[PDB]
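In what follows, a single structure is set out as structure tokens and then discussed.
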Number of protein chains: 2
Amino acid sequence: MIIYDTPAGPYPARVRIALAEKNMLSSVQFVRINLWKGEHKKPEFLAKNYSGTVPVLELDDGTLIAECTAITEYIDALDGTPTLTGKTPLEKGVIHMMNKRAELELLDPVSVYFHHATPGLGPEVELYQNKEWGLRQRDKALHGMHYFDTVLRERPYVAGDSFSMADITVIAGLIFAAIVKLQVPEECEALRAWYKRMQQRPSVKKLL
Amino acid sequence: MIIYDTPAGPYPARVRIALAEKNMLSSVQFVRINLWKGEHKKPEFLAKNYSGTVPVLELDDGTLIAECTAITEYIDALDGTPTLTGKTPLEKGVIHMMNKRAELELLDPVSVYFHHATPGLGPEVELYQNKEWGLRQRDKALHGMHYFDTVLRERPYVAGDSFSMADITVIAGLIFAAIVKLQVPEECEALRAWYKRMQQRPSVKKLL
Ligand SMILES: N[C@@H](CCC(=O)N[C@@H](CS(=O)(=O)O)C(=O)NCC(=O)O)C(=O)O
Ligand SMILES: N[C@H](CCC(=O)N[C@@H](CS(=O)(=O)O)C(=O)NCC(=O)O)C(=O)O
């Protein structure tokens, strides 16, 4: 397999974590895409991924798989024992719900805040910025942090009693928030402790 | 199973078509959520779905599954023969990629445009509106139509050889387009051809 990404990107992390977690990290050669130089927004790369984002997976036959969820879906099913994605119908439903919610209410808003209300990748890559929109998404990420705090009050993992794709997404969201210095509120003690523990999980530890 | 939704909603259409496609539509009871009245934004429904959107599926054990993708993922896995969601690892990856991209580049943008650059659900519900952002999202959806047009020139269905959840998402994007009178470009003939077919699928035809 080939992956196109940037090694310290919060979204690329989700896949890198999943790969370690499946013991498949060895299977992959990574190719660098420089986002600061806008390489992802160039015709060559849009040919690989219309959305212009990283990571992207390229199979041995040349099939391209973009989107973290989709790539994780693929690599988790590859070995016949879904570990991150759900075994039963209900596990599949709950993990996908909390994964999507993790994107919606935490990770995406942090990323939109970064690109629109901060300089982001810089005045040369960010052609249109909507400051007020990026701020609305910051506010949404803050509420999202509170939300995951109440979830992780009740449970050790976001989607039940096992580590899943959904935990990987929350981790990446807090990786991104740390990068742009959007502080997890003090009152979210469960989220903060859980995060510091997650940073020591072998799959996450190796990454950082 | 219980579904909380609004019958004519484009996102609720995604689960209704999937339910028909699995022949589970008679196993579900539908509860009306009035979006015009802002019922999805009140604390009563927010306890059900922190994200404040429809549809939400309720199982017999009181489990609530939010998000069209997660709901579909649950019901597709239920009879043990995944039709909409993918059998092989390769099929899950691609279907999930295209399903998500359908959300990103078409469906979600039309919906954001509706809420932000038109009057949407009205002022009692649209308390915050960013017109410039909604307008940019409308252009994003127009580009998305062109993108899915290029795809459908080369494939019978969005995710490849067979009908999937990814087709359902574009259907719903096209339904939303019509609500807001965002015309599909006449030049997008592969997309228009595919949609014409979609309108005569029993599951889709039922819903329309
Ligand atoms: N489940 C969807 C989101 C659903 C959604 O946006 N639904 C609409 C309903 S509809 O417009 O399609 O009928 C909604 O609740 N929107 C109300 C709002 O955004 O205020 C998802 O996959 O994230
Ligand atoms: N898997 C994609 C990743 C999306 C994404 O935004 N990736 C980032 C990479 S990183 O910021 O996390 O390192 C990107 O390419 N952003 C580039 C841009 O928005 O210009 C998804 O889930 O939508």
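Sequence positions for chain A are given in Swiss-Prot numbering; the residues included correspond to 19-226, in order.
The backbone N, Cα and C atoms fix where each Cβ goes, and this holds for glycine too.
In the three-state DSSP scheme, A:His58 (glutathione binding site) is classed as helix. The Cβ of A:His58 (glutathione binding site) has A:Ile51, A:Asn67, A:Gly70, A:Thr71, A:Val72 as same-chain neighbours under 8 Å, each 6 or more residues away in sequence. Among the features that Swiss-Prot reports, glutathione binding site is placed at A:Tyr29, A:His58, A:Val72, A:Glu85, A:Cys86, A:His133.
Within the same chain, residues at least six positions away from A:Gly27 (mutagenesis position) with a Cβ under 8 Å of its Cβ are A:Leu53, A:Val72, A:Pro73. Swiss-Prot gives this note for the published mutagenesis A:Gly27 to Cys, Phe or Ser: Loss of enzyme activity.
For the recorded site, A:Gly27 (mutagenesis position), the DSSP three-state label reads coil. Looking at Swiss-Prot, you'll find the mutagenesis A:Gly27 to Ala noted as follows: Reduced enzyme activity.
Where Swiss-Prot documents A:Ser129 to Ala as a mutagenesis experiment, the accompanying text is: Reduced enzyme activity. Its Cβ taken as reference, A:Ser129 (mutagenesis position) is surrounded by 23 other Cβ atoms within 10 Å in the chains shown. In three-state terms derived from DSSP, A:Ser129 (mutagenesis position) belongs to a helical segment.
The note that Swiss-Prot attaches to the published mutagenesis A:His133 to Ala is: Loss of enzyme activity. Around A:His133 (mutagenesis position), the C-beta neighbours below 8 angstroms that are at least 6 residues distant in the chain are A:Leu139, A:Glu144, A:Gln147, A:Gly152.
Between the CA atoms of A:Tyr29 (glutathione binding site) and A:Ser129 (mutagenesis position) there is a gap of 9 Å, rounded to the nearest whole number. The Cβ of A:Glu85 (glutathione binding site) lies under 8 Å from the Cβ of A:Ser69, each of these being in the same chain and 6 or more residues away along the sequence. There are 24 other Cβ atoms within 10 Å of the Cβ belonging to A:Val72 (glutathione binding site).
Long-range Cβ contacts of A:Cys86 (glutathione binding site) within its own chain (separation 6+, distance under 8 Å): A:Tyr29, A:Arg32, A:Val33, A:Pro73, A:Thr187, A:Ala190. Proximity to chain B (Cβ-Cβ under 8 A) holds for A:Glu85 out of the recorded positions A:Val72, A:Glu85, A:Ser129. The Cβ neighbour count for A:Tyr29 (glutathione binding site), using a 10 Å radius and every protein chain shown, is 23.
The maximum pairwise C-alpha distance among A:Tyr29, A:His58, A:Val72, A:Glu85, A:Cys86, A:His133, the residues recorded as binding glutathione, is 19 Å.
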